[PDB]
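Engineer: My structure is below; once you've seen it, I'll send some questions.
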Amino acid sequence: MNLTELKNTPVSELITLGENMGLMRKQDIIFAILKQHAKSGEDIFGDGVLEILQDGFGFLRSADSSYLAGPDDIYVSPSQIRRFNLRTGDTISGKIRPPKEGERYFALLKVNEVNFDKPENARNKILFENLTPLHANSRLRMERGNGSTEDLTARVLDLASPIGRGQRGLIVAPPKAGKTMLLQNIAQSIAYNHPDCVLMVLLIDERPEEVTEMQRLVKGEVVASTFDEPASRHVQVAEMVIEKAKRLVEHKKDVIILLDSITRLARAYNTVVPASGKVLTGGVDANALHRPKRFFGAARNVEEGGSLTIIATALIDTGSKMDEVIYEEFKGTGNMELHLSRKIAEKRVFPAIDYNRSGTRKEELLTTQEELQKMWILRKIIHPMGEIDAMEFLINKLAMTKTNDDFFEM
Amino acid sequence: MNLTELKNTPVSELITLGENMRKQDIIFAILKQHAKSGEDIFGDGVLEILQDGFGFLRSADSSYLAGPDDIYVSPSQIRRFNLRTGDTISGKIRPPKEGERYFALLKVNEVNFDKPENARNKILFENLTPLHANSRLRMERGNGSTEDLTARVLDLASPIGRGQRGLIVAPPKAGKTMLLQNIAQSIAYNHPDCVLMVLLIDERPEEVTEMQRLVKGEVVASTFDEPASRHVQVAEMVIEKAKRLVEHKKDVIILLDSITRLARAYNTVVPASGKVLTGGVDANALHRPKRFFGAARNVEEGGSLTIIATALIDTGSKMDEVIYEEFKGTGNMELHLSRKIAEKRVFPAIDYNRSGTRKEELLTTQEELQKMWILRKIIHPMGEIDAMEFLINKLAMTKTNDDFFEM
RNA sequence: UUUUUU
Ligand SMILES: Nc1ncnc2c1ncn2[C@@H]1O[C@H](COP(=O)(O)OP(=O)(O)O)[C@@H](O)[C@H]1O
Ligand SMILES: Nc1ncnc2c1ncn2[C@@H]1O[C@H](COP(=O)(O)OP(=O)(O)O)[C@@H](O)[C@H]1O
Ligand code: BEF
Ligand code: BEF
Ligand code: BEF
Ligand SMILES: [Mg+2]
Ligand SMILES: [Mg+2]
C-alpha cells in the first residue's frame, strides 16, 4: 500500500506478501511490490520532507538518511510548489506513481497533507520571517516531580535557569561535565511533561554510541551526524532540520530542538566558509559565525502562535580560543545560559552545575513574584560560596523534598 | 612451497632445498620451478585498493609499504566479493609472466580468515550499530607480581570495556609509554581471544625493538626517523585492517603510542588554510585524527574495536594541550600520570583524581561501584604522591578483590 | 607567506 511502511517492515514479512501477491535486495523487492500494485490501478503513497532545488524542482527526503540524497526521494514539480507556495522543509505526503521509463525516482502524483494538515489553508498562513517575536511568556517546568536521583538535575535546572517557550538557551561546559547527559535528562523531562511540544534532537559531531543510546531513550525526531561525517554533511543535515522547525512554527506549532555540540557546527561552518582574511582570535574567520549565529538566533517566541526553542551545548576551557570566542558570540544572542564546572564533576558531585554563572534573562515572565524572590534569596545565599561547596550544599538541601515543598520549608 | 614461508625462511637454510629442487632472484627462481610442473603456489597479504580500481597485497615486514613480492588483485575479483582496503586475503596464485613484474592473485581461498563466499552477507562497518562498552576487560592478575600493581590501580581508577575509546595522558618521563607496554602484556595474558595490534607511530625505535620482542601479537610501527607521510599511510592501513575484522564480529584492540604525534603528522601533512588554531595546529587539521580515533566502538551485531593511545601534556607547546582536549571530547577512557609523582620514583605515577571512564556502572557491578566510589571519595583529598603511595601499599597486600573486601 | 591566524 504505502512506501515508507514497506521500507519499515522487516525483510521476511515482505517476502510472504511477494509470493501471495503473485511474484533481489529489499530495495528491489519493495519496488517490485509497488509496480504490480500500481499496474492494478491501486493507489500508492510515500512521505518525505520538501527540499526545493536551484532549478525550482524539489524532492521529499527521508529521515532515515538524515534528510540527504535517497534513491527513494519523490519528485515535486515546480508546478506542485507554486500551487501551495511550498518551501524547503515542509513535511508532505500524497499519492504517487512509480518511475515511468527513463524517470529515475518516484514522482509526487498528488498532494494530500502539507505539514500534517490541508494544503488549502497552508497558503494563507503568515510567513515565519514576518511573525512577531516576544520574550518567553508561557513556561516549561522541568521538575517532573518523581522523587528520584535524576529529578534532582531537572529541579536544579528549573531553579538555576528556568526555561520558557521560545528559549534560546545554551549549556556551557568543558568536556566531561555532564552536559550531553544533562541534555538527555532535559529531553526525557520534556517528553513526560510536554508531549504537546514537538521534539527534535540534532547531534552534530558528537559520539556515535550517544546517538544510538539517544534514539532508544528519547521519543521523537532523532537526527544525527557523527564525527565520522565531514563538515559538509553536518551543515546540510542541521540546515535541513532548522528549516523543518521553522515550517512547523509557521503552523502555530511549538517545537523544541536539542542540539549537542553547537560549537561543533560552528567549526563545521568555519571550514565550509570562504576565507575573507581578517582571521579573528583563535583562528576563527570573521564571517564564519554569521550562518551559525543565524541558526541559533532562529529560535524565538511568536505573538500569533507556536514557537521554536533551541537548547545547545557550548564548549569552554579547552586550550583553544575558538571555543571562548564562540561562547561569547552565542551568549550575546541567547536568552539563557547554564554553566557546568570541570571540578564539580571530578568530585563526582552531580549535577555539576555552576549555579553562580547560570541563569536566564527576563525571569519575571517565566515565574510568579514568590518563586522569583524565592530563587533570588537562594541566589544571594549561594553567591559567596565556592563551586563544589555551593553545589553539595544546594543538592542535599533538596535531596529530601519536592521543589515546592523545599520552598515552603526554607 | 609457500611464498610467505620461503620469504621469512633464512637465506642460508633453504640453500639445501635449492639443489634438490640474489635471494629475491632465487625466491623468484624457486617459485617458478614450483610452478613449472603445475605445483601450486600460495601467498598472503592485505589488499590495498588503488585509484585505477586494482589493488596490491601488502606485507607486515614492509610495514605495509610498497613491496616487490606483492600480489596484484584484479578489480574483477574485488567486485566478486566487493572487497575493501585492509582485508586480509590468501589463495592460489601463478608466477609473473615475462613482461609481468609482480605476482598476481590466481584465486581467492579465504577472506579475513573466513571462506570467501560469506562476504556478501556481512553488514558494513559504517552501517553497524554502536553502544557503550558492554563486556569488561580486566587487567588484574592473580600473579600478584611487583609489576601487576599498575594493572590493578588502572583497573580501579579507570575501567576498560570492549570498544573502549581510551586515552592515556602524561608529561614525558611519566611511564606512560611503558605503562602501555604493561597494558599490552596484561590483555595478552587475560585475553588471547582479542585480536591484538600495536601501532607505534613516530615515537622512538628502541621502543619498537623492545615492544616486538616482548609483545604477543602484531607490531606495526614507524620510527620518528620516517617522514610524516608514511606515519599517516601506515596508521591508515592498520586502522582499515582493524575495521575489516570488526565487520567479521571479531574483537580488535589497538594500543597506539604517541597519538599526538599522529595528529602532528596529520598537521605537517595537510592542505594550507588561512586560519590556524592555538599552538600552531591548523584549524582544519584534526578531522582525520578524530575519525581515526573515533573509529573504536562497540557493536550489537557482534565484535568490537578498542583504541587506547598515549597523549602528551605540559609539553611546552599548546598544540599538545589543545590536542589533548580535542580527543578528550571524543574518547571515554581518559588517564593521567604526573611528573611530580614519577619524580619520587613512585609508580604508577597515575593521578587518580583526574583519571576516570564514562558510564562505569555498566562495566562494574553494584558492589564494584560502591567500593570504587567510596575509594575515590577518600582519595580525592590525598595528594598524588601521598594518595598513590597510600593505595599502593594496600594493593601490595592483596589483588584488588581482597583489598577492597578487607577494607 | 607578509599582515590576520600561532
Ligand atoms: N549526573 C550524572 N550522573 C551520572 N554520571 C554522570 C553525571 N554527569 C556526568 N556523569 C559522567 O560523566 C561522563 C561524561 O559526561 P557527558 O555529559 O557525557 O560528557 P560531556 O558533558 O562532555 O558531553 C558520563 O559518562 C558519566 O559517567
Ligand atoms: N612503573 C615504573 N617502574 C619503573 N620505571 C618506570 C615506571 N614508570 C616509568 N618508569 C621510567 O620512566 C621512564 C620514561 O617513561 P616512558 O613511559 O618510557 O616514557 P614516556 O612516559 O615519555 O612515554 C622509563 O625509561 C622508565 O624507566
Ligand atoms: F566532552 Be563533552 F562531550 F564536551
Ligand atoms: F548579550 Be548582550 F546583548 F551583549
Ligand atoms: F619522550 Be617521552 F615519550 F615523553
Ligand atoms: Mg558531550
Ligand atoms: Mg613515550
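Residue numbering for chain A follows Swiss-Prot; the residues present correspond to positions 1-23, 29-415, in that order.
Method reported for this entry: X-ray crystallography, 2.8 Å.
Backbone N, Cα and C define each Cβ position, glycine as well.
Per Swiss-Prot, domain 'Rho RNA-BD' is recorded for A:48-123. Listed in Swiss-Prot as a mutagenesis experiment, A:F62 to L or A is described as follows: Defective for RNA-binding. A:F64 to L or A appears in Swiss-Prot as a mutagenesis experiment; the accompanying note says: Defective for RNA-binding. Per Swiss-Prot, ATP binding site is recorded for A:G169, A:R170, A:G171, A:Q172, A:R173, A:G174, A:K181, A:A182, A:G183, A:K184, A:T185, A:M186, A:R212. Annotation of the published mutagenesis A:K181 to Q in Swiss-Prot: Partial loss of ATPase, helicase and termination activity; the original residue is retained in the structure shown. Quoted from Swiss-Prot, the note on mutagenesis experiment A:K184 to Q is: Improves ATPase and helicase activity but reduced termination activity. For the published mutagenesis A:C202 to G or S, Swiss-Prot gives the following note: Does not affect the kinetics of ATP hydrolysis and inhibition by bicyclomycin. Record note (Swiss-Prot) on the mutagenesis of A:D265 to N: Loss of ATPase activity, helicase and termination activity.
Structural setting of the listed features?
Structural biologist: DSSP assigns A:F62 (mutagenesis position) to coil in the three-state reduction, placing it in neither a helix nor a strand. Around the Cβ of A:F62 (mutagenesis position), a 10 Å sphere holds 15 further Cβ atoms from the protein chains shown.
Close to A:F64 (mutagenesis position) in the fold, though at least 6 residues off in sequence, lie A:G53, A:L55, A:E56, A:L58, A:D78, A:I79, A:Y80, A:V81, A:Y110, each with a CB less than 8 Å from its CB.
Cβ neighbours within 10 Å of A:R173 (ATP binding site), excluding its own Cβ and spanning all shown chains: 23. In the three-state DSSP reading, A:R173 (ATP binding site) counts as coil.
A:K181 (mutagenesis position) falls outside any helix or strand according to DSSP and counts as coil. Applying an 8 A CB threshold to same-chain residues 6+ apart, the list for A:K181 (mutagenesis position) reads A:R347, A:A350.
Cβ contacts within 10 Å of A:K184 (mutagenesis position), excluding its own Cβ and spanning all protein chains shown: 26.
In the three-state DSSP classification, A:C202 (mutagenesis position) falls within coil.
Listed in sequence order, A:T185, A:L188, A:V206, A:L207, A:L208, A:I209, A:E211, A:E215, A:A317, A:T318 are the same-chain residues six or more apart from A:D265 (mutagenesis position) with CB atoms under 8 A from its CB.
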Engineer: Please give the greatest C-alpha separation between any two of the ATP-binding residues A:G169, A:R170, A:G171, A:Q172, A:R173, A:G174, A:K181, A:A182, A:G183, A:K184, A:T185, A:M186, A:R212, in angstrom, as a whole number.
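Structural biologist: Roughly 29 Å, rounded to the nearest whole number.
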Engineer: Residue counts in helix (H, G, I), strand (E, B) and coil for the domain 'Rho RNA-BD' (A:48-123), per DSSP?
Structural biologist: 9 helix, 32 strand, 35 coil
Engineer: Taking A:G169, A:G171, A:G183 as the binding-site residues to compare, which has the smallest set of other Cβ atoms within 10 Å?
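Structural biologist: Each of the binding-site residues A:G169, A:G171, A:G183 was scored by Cβ atoms within 10 Å; lowest is A:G183.
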Engineer: Out of A:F62, A:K184, A:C202, the mutagenesis positions in the record, which is closest to A:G171 (ATP binding site) when you go by Cα distance?
Structural biologist: A:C202
Engineer: Taking each of the recorded positions A:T185, A:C202, A:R212 in turn and counting other Cβ atoms within 10 Å of its Cβ, which one has the fewest?
Structural biologist: A:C202
Engineer: What does DSSP say about A:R212 (ATP binding site): helix, strand or coil?
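Structural biologist: In three-state terms, A:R212 (ATP binding site) counts as coil.
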Engineer: Quick one: of the binding-site residues A:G169, A:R173, A:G183, A:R212, which has its CA closest to the CA of A:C202 (mutagenesis position)?
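Structural biologist: Minimum Cα distance from A:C202 (mutagenesis position) across A:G169, A:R173, A:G183, A:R212 lands on A:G169.
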Engineer: Which recorded positions of A:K184, A:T185, A:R212 contact ligand 6 in the sense of C-beta under 6 Å?
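Structural biologist: Close enough to ligand 6 are A:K184, A:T185.
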